[PDB]
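This report refers to the structure that appears directly beneath it.
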Amino acid sequence: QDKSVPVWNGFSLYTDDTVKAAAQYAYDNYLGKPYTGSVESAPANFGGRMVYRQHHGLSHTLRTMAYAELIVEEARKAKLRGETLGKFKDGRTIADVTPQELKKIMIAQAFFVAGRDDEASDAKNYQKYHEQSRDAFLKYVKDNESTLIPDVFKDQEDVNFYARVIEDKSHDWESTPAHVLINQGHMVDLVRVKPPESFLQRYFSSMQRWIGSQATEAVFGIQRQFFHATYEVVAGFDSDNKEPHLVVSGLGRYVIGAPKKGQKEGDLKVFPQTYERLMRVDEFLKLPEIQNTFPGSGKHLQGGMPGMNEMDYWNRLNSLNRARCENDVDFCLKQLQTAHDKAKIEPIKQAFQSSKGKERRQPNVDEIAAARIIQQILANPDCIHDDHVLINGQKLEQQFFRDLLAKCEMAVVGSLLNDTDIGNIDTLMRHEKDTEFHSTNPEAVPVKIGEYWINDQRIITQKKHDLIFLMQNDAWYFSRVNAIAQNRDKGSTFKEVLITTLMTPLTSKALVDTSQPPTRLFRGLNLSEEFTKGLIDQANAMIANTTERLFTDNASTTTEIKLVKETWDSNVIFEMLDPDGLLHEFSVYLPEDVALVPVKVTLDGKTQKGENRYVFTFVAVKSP
């Protein structure tokens, strides 16, 4: 209809085993094998590990497939927003593509560049290489037709059609979702290596013809994330760049003329000039036909990773993770899956005004000093003596540590302490083995803290828990500890006061670190088709009005899926995602200013009752 799209059946690049197996067969036999040609065919090296096809490799192929999924999601979102989309000759748009088609498209995509022998750019070798890619695709489907021809494909005609797409011969083009999606997914992955403003502009326009401005901005903003995730160079964008504007369609140029205005819309190639210069980029972006159609005209985008400098970025691109993306199907698919799922949630957070955060006062100078001293004594217990601890030229007596407890909030002292101090507790106890520790009970037998500790502690986070144990149980210990924090009138071993001051903050840190809801929950519902269709419409309308921006702008819940799907046989599952911890069998409670925002709607037709079940995914966000 005008804005009606069928529900998605849960097919995804990252979850489908058939697409995964296709990608694997392509890596085990074509990609990842050394180029047999001679043009830029030498294997690169990242973090010591080899990558034989840095361009047109596994990462590139998986990225094109991710792009296909992304385009279809955003085009359906656009059609739901009401926007009009570009139509094939069928009259259909991208939003009318079915998962049965996207799956075949991805299987084909996996082999698009599998037939390459090097990175030659001539037309003859392009034709040869894509013929070989076609041959590889047909090899795969013929060797596995018992599992593919009836289920994922239909007959040999369908297979031959997608093979014709891969061959990409001019006289075989057809305005179909396969041709267009494969073409766009392959071309848009060249943003890594290019006058990046010119290329971004032409690609953005080519795709805006199909899915619109919103969807296009979303696709590219999320492509930046796919690059980050696969450890690839994310390009920049400078609307004030003064270098010559390149006319991608023809590798031409615009001469500005000498008059100020350019020629009669024409572009030049290898044209000598009369000092007459080449048009620069910013001049091209300022144009009326550009600044009034292309977003980003007048805006800029930074270079690489925001939260790091040049050198950390370098070490991130030349890491072993780059070689793992290009060499392991599972690893790269998981990187892209994580990033694509996070891209569905971050726009929502960025949208609503973030809930005012908690305010904490910064540590006092005395507390900083206390933390440093405690850290030092834990790192080198040699300075510990009978009636004092002498470190860096000062002798610290008992009254000093007592004044420390009096002046400092030992919780915010513990905050300044790290896990290395926890680890150094063992060294302290190894130095203070024979040290006797009394109790507030006069008739009690002294205890050797060091001995008991190092005896119990053998082969860690457990170390914190045991540290809590000693404080919760063992009266002989917490009696003295609590009685030192507040003033007591008992036989004060200097080491008693010392170990008190050292353990108190570390124990507080242990409590803080151990006290830290579930990430994913499931609500079961048995709804009638009326309600469920209403919910689909409302959700679809909510998810459609939230896009990644590049330039512009009750208790019936569980955690076991077999419980809501098989035991309960629910017609409707609310999948609630709580990765920021805002939600309080099991129970659930939604605070006043914590809401669930729909993110996705899925269809599983297998309720034993006989009807379809719908999975409404959600995320919890705090904002009034």
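Along the chain as shown, the residues are counted starting at 1.
Header entry for method reads X-ray crystallography, 2.8 Å.
Just so you know, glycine gets a Cβ as well, placed from its N, Cα and C.
Swiss-Prot gives this note for the published mutagenesis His56 to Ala (Swiss-Prot position 277): Defective in substrate ubiquitination. In sequence order, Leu31, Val113, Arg116, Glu119 make up the list of same-chain residues 6 or more apart from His56 (mutagenesis position) whose Cβ falls under 8 Å from its Cβ.
Among the sequence features in Swiss-Prot, the mutagenesis site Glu119 to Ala (Swiss-Prot position 340) is noted as follows: Defective in substrate ubiquitination. DSSP classifies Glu119 (mutagenesis position) as coil under the three-state reduction.
Quoted from Swiss-Prot, the note on the mutagenesis of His186 to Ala (Swiss-Prot position 407) is: Defective in substrate ubiquitination. Residue environment of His186 (mutagenesis position) contains 19 other Cβ atoms, counted within 10 Å of its Cβ in all protein chains.
Under the DSSP three-state reduction, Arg523 (NAD(+) binding site) is assigned to strand. Here Swiss-Prot flags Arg523, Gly524, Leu525, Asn526, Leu527, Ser528, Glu529, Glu585 as NAD(+) binding site, drawing on similarity to another entry.
Measuring straight across the break, from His584 to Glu585 at the CA atoms, gives 14 Å, with 13 residues left unbuilt in between. For the unresolved segment of 2 residues bounded by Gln516 and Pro517, the separation of the terminal Cα atoms comes to 8 Å. Flanking an unmodelled run of 21 residues are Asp553 and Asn554, whose Cα atoms lie 35 Å from one another. Residue environment of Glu529 (NAD(+) binding site) contains 11 other Cβ atoms, counted within 10 Å of its Cβ in all protein chains.
Here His186 (mutagenesis position) is positioned 41 angstrom away from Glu529 (NAD(+) binding site), judged by their C-alpha atoms.
Residue density at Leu527 (NAD(+) binding site): 15 other Cβ atoms are found within 10 A of its Cβ, drawing on all protein chains shown. Here the deposited model leaves out 8 residues, and the two residues on either side, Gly257 and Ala258, have Cα atoms 5 Å apart.
Using Cα positions, the member of the binding-site residues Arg523, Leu525, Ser528, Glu585 nearest to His186 (mutagenesis position) is identified as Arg523.
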